[PDB]
Structure formats: C-alpha cells, structure tokens
Amino acid sequence: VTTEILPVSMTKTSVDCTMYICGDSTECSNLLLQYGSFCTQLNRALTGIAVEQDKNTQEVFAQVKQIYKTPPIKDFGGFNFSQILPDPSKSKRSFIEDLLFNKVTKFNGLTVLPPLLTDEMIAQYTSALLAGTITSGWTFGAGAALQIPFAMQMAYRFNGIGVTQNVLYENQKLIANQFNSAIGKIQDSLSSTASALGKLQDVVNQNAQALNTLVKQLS
Amino acid sequence: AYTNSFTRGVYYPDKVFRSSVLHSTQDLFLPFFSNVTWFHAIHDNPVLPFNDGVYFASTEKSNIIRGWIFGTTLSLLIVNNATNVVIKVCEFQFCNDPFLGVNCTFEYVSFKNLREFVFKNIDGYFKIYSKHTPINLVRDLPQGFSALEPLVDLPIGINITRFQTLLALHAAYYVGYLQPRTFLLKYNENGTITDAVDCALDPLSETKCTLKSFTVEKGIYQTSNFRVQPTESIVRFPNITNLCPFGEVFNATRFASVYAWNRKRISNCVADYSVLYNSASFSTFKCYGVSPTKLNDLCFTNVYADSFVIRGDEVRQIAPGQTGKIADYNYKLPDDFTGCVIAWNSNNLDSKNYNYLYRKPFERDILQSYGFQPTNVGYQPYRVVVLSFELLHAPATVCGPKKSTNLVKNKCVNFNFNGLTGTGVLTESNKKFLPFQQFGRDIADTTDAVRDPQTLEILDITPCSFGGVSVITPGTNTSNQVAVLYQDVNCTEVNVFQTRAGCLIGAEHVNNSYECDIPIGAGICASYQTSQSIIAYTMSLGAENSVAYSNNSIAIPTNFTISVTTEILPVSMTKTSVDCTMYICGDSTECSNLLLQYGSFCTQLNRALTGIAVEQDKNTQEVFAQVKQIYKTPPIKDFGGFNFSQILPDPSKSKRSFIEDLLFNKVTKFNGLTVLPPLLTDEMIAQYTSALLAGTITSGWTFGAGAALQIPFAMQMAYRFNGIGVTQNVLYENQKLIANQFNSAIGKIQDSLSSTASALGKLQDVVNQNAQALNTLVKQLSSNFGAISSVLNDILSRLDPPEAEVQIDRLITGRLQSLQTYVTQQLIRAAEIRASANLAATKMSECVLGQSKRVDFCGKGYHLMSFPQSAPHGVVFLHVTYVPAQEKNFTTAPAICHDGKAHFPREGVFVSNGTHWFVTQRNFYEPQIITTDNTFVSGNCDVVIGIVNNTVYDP
Amino acid sequence: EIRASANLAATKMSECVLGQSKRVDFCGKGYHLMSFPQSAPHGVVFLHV
Ligand SMILES: *[C@@H]1O[C@H](CO)[C@@H](O[C@@H]2O[C@H](CO)[C@@H](O)[C@H](O)[C@H]2NC(C)=O)[C@H](O)[C@H]1NC(C)=O
Ligand SMILES: *[C@@H]1O[C@H](CO)[C@@H](O[C@@H]2O[C@H](CO)[C@@H](O)[C@H](O)[C@H]2NC(C)=O)[C@H](O)[C@H]1NC(C)=O
Ligand SMILES: *[C@@H]1O[C@H](CO)[C@@H](O[C@@H]2O[C@H](CO)[C@@H](O)[C@H](O)[C@H]2NC(C)=O)[C@H](O)[C@H]1NC(C)=O
Ligand SMILES: *[C@@H]1O[C@H](CO)[C@@H](O[C@@H]2O[C@H](CO)[C@@H](O)[C@H](O)[C@H]2NC(C)=O)[C@H](O)[C@H]1NC(C)=O
Ligand SMILES: *[C@@H]1O[C@H](CO)[C@@H](O[C@@H]2O[C@H](CO)[C@@H](O)[C@H](O)[C@H]2NC(C)=O)[C@H](O)[C@H]1NC(C)=O
Ligand SMILES: *[C@@H]1O[C@H](CO)[C@@H](O[C@@H]2O[C@H](CO)[C@@H](O)[C@H](O)[C@H]2NC(C)=O)[C@H](O)[C@H]1NC(C)=O
Ligand SMILES: *[C@@H]1O[C@H](CO)[C@@H](O)[C@H](O)[C@H]1NC(C)=O
Ligand SMILES: *[C@@H]1O[C@H](CO)[C@@H](O)[C@H](O)[C@H]1NC(C)=O
Ligand SMILES: *[C@@H]1O[C@H](CO)[C@@H](O)[C@H](O)[C@H]1NC(C)=O
Ligand SMILES: *[C@@H]1O[C@H](CO)[C@@H](O)[C@H](O)[C@H]1NC(C)=O
Ligand SMILES: *[C@@H]1O[C@H](CO)[C@@H](O)[C@H](O)[C@H]1NC(C)=O
Ligand SMILES: *[C@@H]1O[C@H](CO)[C@@H](O)[C@H](O)[C@H]1NC(C)=O
Ligand SMILES: *[C@@H]1O[C@H](CO)[C@@H](O)[C@H](O)[C@H]1NC(C)=O
Ligand SMILES: *[C@@H]1O[C@H](CO)[C@@H](O)[C@H](O)[C@H]1NC(C)=O
Ligand SMILES: *[C@@H]1O[C@H](CO)[C@@H](O)[C@H](O)[C@H]1NC(C)=O
Ligand SMILES: *[C@@H]1O[C@H](CO)[C@@H](O)[C@H](O)[C@H]1NC(C)=O
Ligand SMILES: *[C@@H]1O[C@H](CO)[C@@H](O)[C@H](O)[C@H]1NC(C)=O
C-alpha cells in the first residue's frame, strides 16, 4: 500500500480592498475611488478563487449520489479496514484520517471564509466511497451499488491485472495478511514522519506567506 | 398628516445625454419610500427645516400654491403670480403668516395637475429641478416614477436653513428631505430615466446597485461590509497644568550668534501653538514636519527651540536639503527634519552691531562678524527660532490645550491617545510595557495596545467588529424577498440563525435537510420553499442507503437502459486584440510621445494578447480537427434502428445538426478594442463534427486508428458491448429495445436543451467573463487616476505642456496599469481555456474516436460511444452509456466442488436461484449450465474458502 | 495549480477508487487492484493497493 497526497483546495481568503488600503478613512477612500474598478475587481477576483474551492472539493469527494455505510458485521474475507473506516466513538473520521489531520496545520480587511463542506461532511463522503468500494466494488460508480463478497471482488481485481483468480483464493489468507500488515506500516509512517504530508503543508505555508506578505506591506 | 413618497424625488443629475444605460450616481435625492409631511389648504404656511435640501410636491386644481421663501430668519423669494415668475434676493418685510390673494443682490423676472420640485443649495448655488404632469386623483400623491429636469440655477451665496411656502387665499402639498444616497438610474432607448434603484433602501437594492442591474439572478452576492460605529470619543493626555515657555524663546531680550546657537528644552507642559501661527509679527512661518494648524491636536515626547541671529538673505538656508555658509558651517538641519522654522525682522532690536558672529546636524562647533545697521533688507538681522519636534510615538510630555474626556472601556469608541488616533474597543490587558514604552505595535505597524496617558495601566485595542455582508436571494423573477448574512460576526451589534459563517437574518431555520441550492458556508445552504419563504438548513450530502452485504450474496443486473448525458466544455475564448497606444493615447501626439518613455511596456501587451488570440485556433484545431478526411453519411440511413437525425447535419440549412442549432441558440469599440475572427468558422466546425459523426457511425473507431472501414452499425455496437464486459448476444437479442432507448434518450436531450437555458451555462460563463473583462477595461477610461480629467482631449485643450504632461502621465499610468491587469487576467483565463481544450481534445480521441475504459471520463456509466456537437466557443459531447436498471439478489460462491477438484469460471460468477447453481456474466444476469467448457480447475476443495458442492457437466 | 491538482485528484477518485486503473503508475507504483480515499486538511489522500 502506497500513499499519494494531493491538494484539493486552498484557503478561501477574502480581502476588503478598501479597508486594506483606506482603513476607516474618508479622505483616503475618496482618493481611492479615483481609480475606478481597480479596487473592486480585486474583490471580485478573490471571490472567484474562493468559490472554485468548493467546486474543487465537490468534484473530488462528491462522486457518489448516495451515502453508503458498512454493515455491523465486518466480514471481508480476512481484510481488516478498521483503520480506514470511520471511528464511531469520535466527528466520524477514520483512525488514519485523524493521523492526517494531526500533522497538517486579521483587522486589516483580511478575513477567511469557511468551506461549504466541513470536515464532518467530507468524512461522510469518504465513508460513502469506502463503503461502496468495500461492499459493492465498482458497481456504485457505474450505477446502483450492488453487493459482492469481498473475496469475489478481489477476484475481479486480480483478473484486472492479468492474474488468474485462483491465485487469490489459494493465497487468500496470505493476501489478506499482507494487506493488513501494509496498513499497519501506513500507520507507523504517518504517525511519525511529519514530512509525510508535506504536499498539503506546503499549500498551507504558501498561503500563510502570501497573507503575511500582504499585511507586512502595510508597514 | 404624512404620506409615502414611493419612488418620487429623482432627477437628471447633470446635463449629459445618455441612453440604453444604467448609470450610478451619488447626489441629494429623496430616499425611496421616505416619510414626507402632508399639508392642506382646506377650511397652512408653517416654517419648515431646509436641512441639506428639500423635495417639494403638490397637487392642484386652482393653482393655489404659488411660491416659497428661503433663508434663515425669514432672504430668497420665489413667486409665480399669474404668468410672471419673480425671483428676488431682497430685504423684503414678511408677515408672520405671508400669503397671496386670489437692498437686493439678485433679481429676475420671467386634482388635475402634479408639480414636483427639488431645491438644493451647493457652493452658493440654489439649484431648482422640476416636472409637471397631469393627474386624476384627490386623495394622495399618485404612485409612479418620473425624473425631474434642471430649470433654474441661482448664483446667490445665500444661507438657507429654513423655508416657508406661499398659498393664494380667497391644494395639498408634500415636503420631504434629500440625502446623499447613491442611485442606479435606468435610461431607456430615448435617454429618459424610466426607473431607479435606491442603493441604501434595503439589501435587494444593494444587490441591484452592486451588480449594476435591475434583475438579480438566483444566488448569494457580497454587496457591502458591516462595521460597528463608535458611540463616543475618548481624548487622553497627561494631566499637566503648566504651560510651555514659548514666550521666553520668541520674546527674549537677546539671541545667540549663529555659530553658537542656543538650545532650549521644552518638556512637561501645555503647548499652545495658536499664538505662534496666528501672530502677524513673523515674516515667515514654514513647517517641514507637520502643518501649523495640526500642532494643537498632535503632541511630542519633546520640543527643542534653537535660537539665533542671521542675515535676512540667510533665512533661506535654514531648511532640510539646503547648503551654504550657514547650512554647512554654523547650523545644519537633518534632511529628514521634523519641525517648524519661524523668523522675523529684528532691525529695530539688534541693529546699531558686531556682537553677532558666524563661521553634522545640530552641531555646535565653537570666525567673522556681521555688520548689522538700521539702514542696511537682505543684510538686516533676523531672529530665527527653529522648533525641532520629536514626534516619535514615545511617552508625550509636550501636548497642546486639547480638552480631555474620561476613559470609556468595553465599547466601540473613537480614541485619541497623545495625538494617536483610531477606532476600536478598549479592553483590559495582561501585557506589561517597559517604563519607556507608551505604545505597542502589531505586524501591520498598527497600534496593538497603549499605556493610558494619565493612568499607568495597559489597554488593549480591539478594532470594532466588521465583516462582509452577503445577500441571499431567489431570482427576482420569482421573489423580492431576501435574507442577509453578516460574515464572521455574532448576532449582537448587527427569525435569526447563528451559523459558523456569520449571523443570518431573515432565513427560517429548518430541521429538514435538502440538497444544497444557494450555499452559505460551513454546511449551511438556503432556498425559497414552503406560502414560500427563504429557509436555511444543513445541506444533504445525498440519500442514505446501505449495501446488502454478506459473504455469500451478490446482486446482478437483470435489465439495463441506454442513457445519454451531455458534457459541455469550453474550447476557445474570444480572440480579442487591444491597441495599447490607441487605448491609452487615442489620436494624441503629446500623450504618445510620453507613452514611448515606457519602452516596451505598451507593445509587450499587444504581443501577449496576440499570443492568446493565436492559441485559440490551436485549441479549436486540437479538439475538432482529429480526422484527416471529411466523411459523410450514406443517403440511406440504415443503422439498425438507431436514429441519428438529430445529431447529423440538416441539409436544408450552414450544415449544422438540429441539436447543434439548439446549442447555438442558447449561448451568446472605438477605444482600440477590436475582435478578430476565428480561423475556423461555424460552418467549418460543422464540417469537422460531421466528419467525426459520419466516421463514428459508419466505421466505428477504425477512422481514428487509420483508414475508415465500414462496419454495420449493429456489429459496431456488438464491439461496444464487449468493450464493457457484456456479451454481444445481449445486444442482438435486445437490439430493438436498445435502439428504442437510444432514440428516446436523444428526444430527452432535445427537450432539456431547448427549454433549460442553464443547460449551456459552462459556455455562457466564458462569454460572460470575457464581456466583463472588456467592459471593465473600457470603463477604466472614464477614471481620473488623480488627473483633472479622464478625457485626454480635455487635458490638452486646457493646459499648456509644462502642466498638461503631468496630468497625462497620471492617465498613462492608470491606463497602462489597467491594460496590464486586463492582460494578466486574459493570460490566466487563457490557461484555463487551454486546459479545458486539452481535456476536450483528449475526450474527442478517447470518447468519440475510440471507446473509453476510464470511469466517469465519458459519461456516468459504462461507456459505449460518444457523438460530438459544436457550440459557441466550445464542444458538446453526447455520451452514450450502459447503465444497470434492475437487479436481483443471488446466492454465490467463489468456486464449485465436483469430484474434489475446485472449479472456477473462466468468466463471470457462480450464482444460485435457491435450488440450482449457474454460471453467468458479471454485468447481466443470464444463467448458464455449469460445464467443463465454462469453468477451469485449479487447486481443490480443502483450499478454497467458501467453496460449495455442485456438479459440473462434461459433454 | 490547486485547481489542476483537484482535477487530477477527481480523476483519480473515479479511476483509482470507483473503478480499477489500467494506467501505469497512475494509481500506485505496481499493478493496480484498488484504492481507498482518506480526507486531509485542504486535500485528499489516496491509499493505493
Ligand atoms: C483489525 O485491526 C485492529 C488493529 O488496528 C484490531 O484491534 C486490536 O485487536 C487486538 C486483539 O483483540 C487487541 O489486543 C488490540 O488492543 C486492538 N487494537 C486496537 C487499536 O483496538 C482488530 O481486532 C482487527 N480486527 C479483526 C477482525 O481482525
Ligand atoms: C511468498 O511470500 C510470503 C511473504 O510475503 C511468504 O509468507 C511468509 O512465510 C514465512 C515462512 O517462510 C512466515 O514466517 C511469514 O509469516 C509468512 N508471511 C505471511 C504474511 O504470511 C510465503 O510463504 C511465500 N510463498 C512461497 C510459495 O514462497
Ligand atoms: C428519426 O426521428 C425523427 C424525429 O426526430 C423522425 O421524424 C418524424 O417522423 C414522423 C413520422 O413520419 C413525423 O410525423 C414527424 O413530423 C417527423 N418529425 C420531424 C421533426 O421531422 C424520423 O422519421 C425518424 N426516422 C426514422 C427512420 O425512424
Ligand atoms: C427492460 O426494461 C425495458 C424498459 O427500459 C422494458 O421495455 C418496456 O416494456 C414495457 C412493458 O412492460 C413497455 O410498455 C415499454 O414501452 C418498453 N420500453 C421500450 C423502450 O421498449 C423491457 O421489457 C424490460 N425487460 C425485462 C426482461 O424486464
Ligand atoms: C432454478 O432454475 C431451474 C432451471 O430453470 C428451475 O428448475 C426448472 O423449473 C421449471 C418450472 O419453472 C421446470 O419445468 C423444469 O423442468 C425445472 N428444471 C430442472 C432441471 O429441475 C428451478 O425451479 C429454479 N429454482 C428456483 C428456486 O427458482
Ligand atoms: C462437499 O461434499 C463432500 C463429500 O463429497 C463433503 O465431505 C465430507 O466432509 C465431512 C466433514 O469433514 C466428513 O465427515 C465426511 O466424511 C466427508 N464425506 C466424504 C464422502 O468423505 C464436504 O464437506 C462438502 N463440503 C461442503 C462445503 O459442503
Ligand atoms: C411618519 O412618521 C410618523 C411618526 O413616527 C408616523 O406616525 C407616520 O405614520 C409615518 N408615515 C409614514 C408614511 O411612514
Ligand atoms: C407679479 O408680482 C410682481 C411683484 O413681485 C409685480 O411687479 C407684477 O406686476 C405682478 N404681475 C401681475 C400679473 O400681477
Ligand atoms: C443694506 O446693507 C447695508 C450693509 O452695509 C446696511 O448698512 C444697510 O442698512 C442696509 N439697508 C437696508 C434697507 O436694509
Ligand atoms: C421614443 O420616442 C418615439 C416617438 O418619437 C416612441 O414611439 C418610442 O416608443 C419612444 N421610445 C421609448 C423607449 O419610450
Ligand atoms: C570632530 O573633531 C575631529 C578632529 O578630532 C574633526 O576631524 C571632525 O571633523 C570633527 N567633527 C565635526 C562634526 O566637526
Ligand atoms: C493624572 O492625575 C492623577 C491624579 O488623579 C495622577 O496621579 C497622575 O499621575 C496624573 N497623570 C499624569 C500623566 O500626570
Ligand atoms: C420571468 O418573468 C417573465 C415576466 O413575467 C415571464 O414571462 C417568464 O416566463 C418568467 N420566467 C420564469 C422562468 O419564470
Ligand atoms: C455570541 O455571544 C454569546 C454571549 O452573549 C456567546 O455565548 C456565543 O457563543 C457567541 N456566539 C458566537 C458565534 O460567537
Ligand atoms: C429541531 O428539533 C428539536 C427537537 O428534536 C427542537 O428542539 C429544535 O428546536 C428543532 N430545530 C429546528 C430548527 O426546527
Ligand atoms: C437484497 O435483499 C436486501 C434485504 O432484504 C434488500 O434490501 C435489497 O434491496 C435486495 N436487493 C435486490 C437487488 O433485490
Ligand atoms: C458466511 O457467514 C455466515 C454467517 O456469519 C457463517 O455462518 C458462514 O460460515 C460463513 N461462510 C464462510 C465460508 O465463512
């Protein structure tokens, strides 16, 4: 099991160009208006950026029409998904998701808008996708989510790579064990290596630097 | 009595003709739906306030209302007696109740009817607007809209605070007040104002003004910014009762020599600088630091007075940036000097006199004498005092006689701490300043906290609550009801719902979730529903369901439908081209010569736009010109029951298909801005889509890989079915059904595209962004950017070159900057369009020329085939997919035992109907007898988990 | 850049999680069987099997 980390969205910042340039100043504002649309088109550009962040989030996560859940009996032929499925005792995020969230992190007209989809709503989308992937294979993608035994789903997955499905069944215990161990390795890496999520932290850092630069320029 | 003014009180703001335009202006207008006082002439001539201007209206039958008196004590007299209108500004004696029967600075002589007037007094001019119109109404003012025209403008210089009306005695009237509100004025085709929006009436009007439109589309818009206002001010200075000894500096018996100047320190005192500034005894009073009239508001940590005698011609040397016998050798100021240089003639004080001598900043380096004599101006003695101000934000000790106030905390206040001002809430602080620190600073170098000027305690300054204001609305075609979100604030200073996004007012909080309509944020969306009103709710992420999962149960489709979905992608943007010289310096030699001083700044923009225009043809060719030859369909449209008449070109028309015409019917100067044509016209694109359609229909994917080779359509579909894991016998056995579902799916495409304008929103948005970009660039031409006029010819016709060039440079910077902003936005937008074109081109090859194995790449289902259609600025793909329609629950197993051997399907799965086991294909239930020709053997029954007992037939 | 990344992530969600990929190195460095999405701050994390 390998981990690929991709940015989906950036901070939905919004900057009040008048408050930034002419903060509570009548004399400055009257002069700022002499520049016409130079100020307001920036408010518009930033609004456009903020809006497409929800579009980006929906395009990536909201690919399933229905919200699916796993059964009360986690029988997947020996395959242990307890670290990728939502934790009932918590916001219903998985154990691994909590590890991911624990690694990645004014009065000048600079404010930040919330996302339309909150961490809980995203967790529900990933839950639906995980439940779909685990119990119905790819059928929930093409159309209705149709149940299939996990061992048979894997048989399809093996034929899909040019490996006869008898290999899966004859070695099913081995395959399930390697899978379960691979997840344990994912846990050990993510919980100890901060750089593991550097691709998302870099986005946060660039946005923080951009905002800090804009404010510093006021001085 | 009072009435509703409705939409009355609008007038033409200037003397310029406009038509077919929405114009935004700020002036003194009657607020819409304002409260106006209703007067009568029955069985009433009070003195009324004038305030900032007066709206007057009357309804008449017998012309009783004839005039007005304007002034203070009650003087401007306006009377219309018979046909002679008389206007006077004379010391006329008025009665306590003036009426008509049925020293001068200015003089001029010239219900059934509604007469409207606007009276405003600006910069000494009394401006009168009016309108007359016939009416048929006694009860009250008629409801409706009309704009008033300027009639009279009186150059009087009169102070008007009150006014009185004049009635003829042997006619109701209304009085309102004007306010400096912004209105959006709608000018029709003939240049008549027919409507208006009061931008400060309500949140819907704010939205209409923000978008410069009288129609608002469904959605959420940011129109303004909420700010908590201060209630009172706070003025804080140290409680010092001693006054500063400026008199001891300026009224001194003797002054020092310039080589050995005196330095007197002023501290811990009240500094009254009005004496020094207002005094007429000074020959010069030049400030380099602060204006001389601000000296009693701001204050210093210290003040030093440098006192000495110089010649009159040496006065010019005491300044930052100067050099000379005094400036370099006797008395040097910093070039960043903050302070005031004050001097006066002392010819009758010092002259006789050789006791005055002359020879780094503020250096006192301890040699020639002056010969000061009473008969010498340039060689007469002058007494000069330089007041050096240390105005760094340190503890103040030298402050003017500004009246102090008490300290108010935990409220929004307008504060002044030793000359430092701002607006914010003062709160308790746990910060500790060092003994020499009076102010703290944040990252923006704004005040973070202060030490109170009188009390040794620290106050934190938290600027008053603010945030963006968004208006949530259904389209104005359905409802004018709105809800307002105050972003990132509590429901405090602002049917109220507190959300993480801010305080939402006017939307009902509903427990039931719905699919998101108008998004607010943080999981909250709003809609107009039930009678209807705006509601807010937590959005649904979709219906809840559950897969009937078990170790031995599989659901297999028993029926399917063929569906067609539409995907719309931009391919190109308008090939705009802007002449940067004509835009900035339109037909102007003087401006062009100045523009050339910027080198390549102008021409590289012409180049950037050219590059954008060129790649639009590249994008179009990459998407549509994927076939080397132009193919056509046969005269006999026999495709096995599949009807393509709506996607193929119409011979009676430009040879576009019926659907293409539907797509084209939905999606839509002299300033150096022109538009270039595309290389490929709508007809040429139609020929490319025709070739691709003909190829796709009659030769499948062979025209893509190489030569276009004919194949019967039914067989082509057989290939398409095998490509999705469905045995081709399904196609042939159900060919009539499949063709019918396909034909119906197209009919549904027709019904949607012809009735839903939003169906092609993805291409219309491109058109709208480009239109907005071009409109913004042109609108910027009207801006002054600090110039005396936004019109270049008006600068040139008014100023000589030494001054005109400066005003022009201001316009060049603004207009050149505008083009740079425009081009940058066009380049970034072009990158988005290019990326879309690249996606569209990929899809043309993988969806139309071939068959895709990529999920959700070519429609939401199992992809069979696609058919391209052209549209304005883009391509529309009709994706034909196979989607399971009906399914049944079967019992399953990974393998079957025969003689102890483990048998697995070569393809498909094993299923059980409750009594018998069958083998069948994954995507379509079609049970077959399990035989040695359907299964293979590997391993045995002691190895496979979940293996079941059955029999395998051996032919 | 973020939009392009989101477009890639969305493509991967459909081809790696909803389906099965035949594209080399698109859904992990090996022969792709299946994938499981996990959320993260400002993005998506894919566990590729
Ligand atoms: C799936 O994996 C989890 C570990 O991630 C297993 O949980 C552990 O089970 C052992 C045995 O009962 C306990 O001693 C550990 O303390 C458990 N760990 C945690 C974190 O709970 C779980 O039992 C596995 N499930 C199956 C069916 O094998
Ligand atoms: C194929 O490789 C796997 C390991 O990836 C082998 O399984 C391991 O076998 C050793 C004994 O040699 C055990 O100690 C390990 O615990 C087993 N690992 C797991 C995950 O079960 C497997 O035996 C190898 N098969 C062949 C035919 O060589
Ligand atoms: C293909 O579909 C078109 C409709 O899009 C059919 O045209 C209609 O045919 C009926 C029967 O003759 C006429 O009553 C309608 O007025 C026609 N409509 C139009 C818009 O022309 C066409 O006949 C179908 N072709 C085949 C072979 O089935
Ligand atoms: C599979 O579904 C199709 C519809 O998608 C069924 O065809 C319809 O059958 C009804 C009668 O039950 C007719 O009234 C419709 O006009 C038919 N539609 C079309 C497009 O022909 C089909 O019978 C179903 N097959 C099975 C085996 O259930
Ligand atoms: C499972 O399928 C088998 C085969 O179609 C069914 O058995 C047949 O049932 C029909 C009556 O509907 C008889 O006329 C045939 O002679 C039977 N064939 C055999 C080989 O027995 C069986 O009934 C189906 N079982 C269920 C539960 O539907
Ligand atoms: C499939 O059928 C075989 C018989 O052909 C079953 O084998 C029996 O297994 C039980 C339990 O171990 C033994 O007590 C019997 O003696 C075995 N029979 C014979 C003839 O040796 C086998 O268990 C069956 N499997 C399933 C899944 O039903
Ligand atoms: C005007 O204000 C008075 C006093 O509050 C009120 O009685 C009257 O109804 C108001 N009239 C209108 C038209 O708002
Ligand atoms: C109108 O009034 C003026 C005085 O203001 C007077 O001179 C004039 O004759 C009057 N006109 C008529 C028609 O009575
Ligand atoms: C006219 O104005 C002058 C102003 O100096 C004043 O002295 C004079 O008395 C005024 N006359 C009348 C009749 O008001
Ligand atoms: C403009 O005036 C003409 C009469 O000359 C009239 O017919 C037309 O309707 C007017 N247009 C508008 C928009 O009122
Ligand atoms: C200070 O004295 C030195 C000689 O020791 C001299 O060179 C220097 O110019 C003097 N500085 C000033 C400001 O006069
Ligand atoms: C202000 O007045 C108080 C007495 O009420 C005094 O203790 C305090 O020192 C004064 N502050 C200053 C800065 O002089
Ligand atoms: C919008 O309003 C106009 C005028 O009443 C009406 O003709 C049109 O059908 C309306 N459109 C919709 C979508 O309601
Ligand atoms: C608003 O203020 C109240 C205290 O009056 C507080 O309990 C509540 O949590 C605050 N809400 C928000 C969104 O700040
Ligand atoms: C939702 O229902 C609960 C009772 O279960 C009630 O207390 C709450 O006020 C309701 N909220 C809304 C917005 O209807
Ligand atoms: C299979 O059985 C479950 C449980 O009764 C039911 O919810 C599900 O809809 C059934 N599926 C089909 C395809 O009949
Ligand atoms: C399938 O699940 C049922 C119910 O838990 C169990 O009794 C049965 O033994 C399982 N079959 C296999 C092959 O594990």
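Heads up, chain A uses Swiss-Prot numbers, so what you see runs 722-811, 813-827, 854-967.
Including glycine, each Cβ sits where the backbone N, Cα and C put it.
Take the CB of A:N764 (variant position) and look out to 10 A: across all protein chains shown you find 20 other CB atoms. A helical conformation is recorded for A:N764 (variant position) in the three-state DSSP classification. Where Swiss-Prot documents A:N764 to K as a natural variant, the accompanying text is: In strain: Omicron/BA.1, Omicron/BA.2, Omicron/BA.2.12.1, Omicron/BA.2.75, Omicron/BA.4, Omicron/BA.5, Omicron/BQ.1.1, Omicron/XBB.1.5, Omicron/EG.5.1.
Among the natural variants that Swiss-Prot reports, A:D796 to Y is described with the note: In strain: 19B/501Y, Omicron/BA.1, Omicron/BA.2, Omicron/BA.2.12.1, Omicron/BA.2.75, Omicron/BA.4, Omicron/BA.5, Omicron/BQ.1.1, Omicron/XBB.1.5, Omicron/EG.5.1. Secondary structure at A:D796 (variant position), taken from DSSP and collapsed to helix, strand or coil, is coil.
Annotation for A:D796 (variant position): same-chain Cβ neighbours under 8 Å, separated by at least 6 residues, are A:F898. Under the heading of natural variants, Swiss-Prot lists A:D796 to H and annotates it as follows: In strain: B.1.1.318.
Record note (Swiss-Prot) on the natural variant A:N856 to K: In strain: Omicron/BA.1. According to DSSP, A:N856 (variant position) sits in a coil region rather than a helix or strand. When Cβ atoms from all protein chains are considered, those within 10 Å of A:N856 (variant position) total 20, not counting its own.
Annotation of the natural variant A:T859 to N in Swiss-Prot: In strain: Lambda/C.37.
One entry in Swiss-Prot concerns the natural variant A:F888 to L. Its note says: In strain: Eta/B.1.525. Annotation note: A:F888 (variant position) sits in a helical segment as assigned by DSSP.
The natural variant A:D950 to N is recorded by Swiss-Prot, whose note states: In strain: Delta/B.1.617.2, Mu/B.1.621. Cβ-based neighbour count (10 Å, all protein chains) for A:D950 (variant position) stands at 12.
DSSP classifies A:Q954 (variant position) as helix under the three-state reduction. Listed in sequence order, there are no same-chain residues at least 6 apart in sequence whose CB falls under 8 Å from the CB of A:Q954 (variant position). For the natural variant A:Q954 to H, the note given in Swiss-Prot is In strain: Omicron/BA.1, Omicron/BA.2, Omicron/BA.2.12.1, Omicron/BA.2.75, Omicron/BA.4, Omicron/BA.5, Omicron/BQ.1.1, Omicron/XBB.1.5, Omicron/EG.5.1.
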### Query
What is the nearest of the variant positions A:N764, A:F888, A:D950 to A:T859 (variant position), using the Cα of each?
A:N764
### Under 8 Å by Cβ from A:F888 (variant position), same chain, sequence gap 6 or more
A:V785, A:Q787, A:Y789, A:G880, A:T881, A:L894
### Query
How big is the gap, in Å, between the Cα of A:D950 (variant position) and that of A:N856 (variant position), rounded to a whole number?
25
### Message
Less than 8 Å, Cβ to Cβ, versus chain B; work out which of the variant positions A:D796, A:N856, A:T859, A:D950, A:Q954 satisfy that and list them by sequence.
### Response
A:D796, A:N856, A:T859
### Query
Cβ under 8 Å from chain C: which of the variant positions A:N764, A:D796, A:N856, A:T859, A:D950, A:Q954 qualify?
none
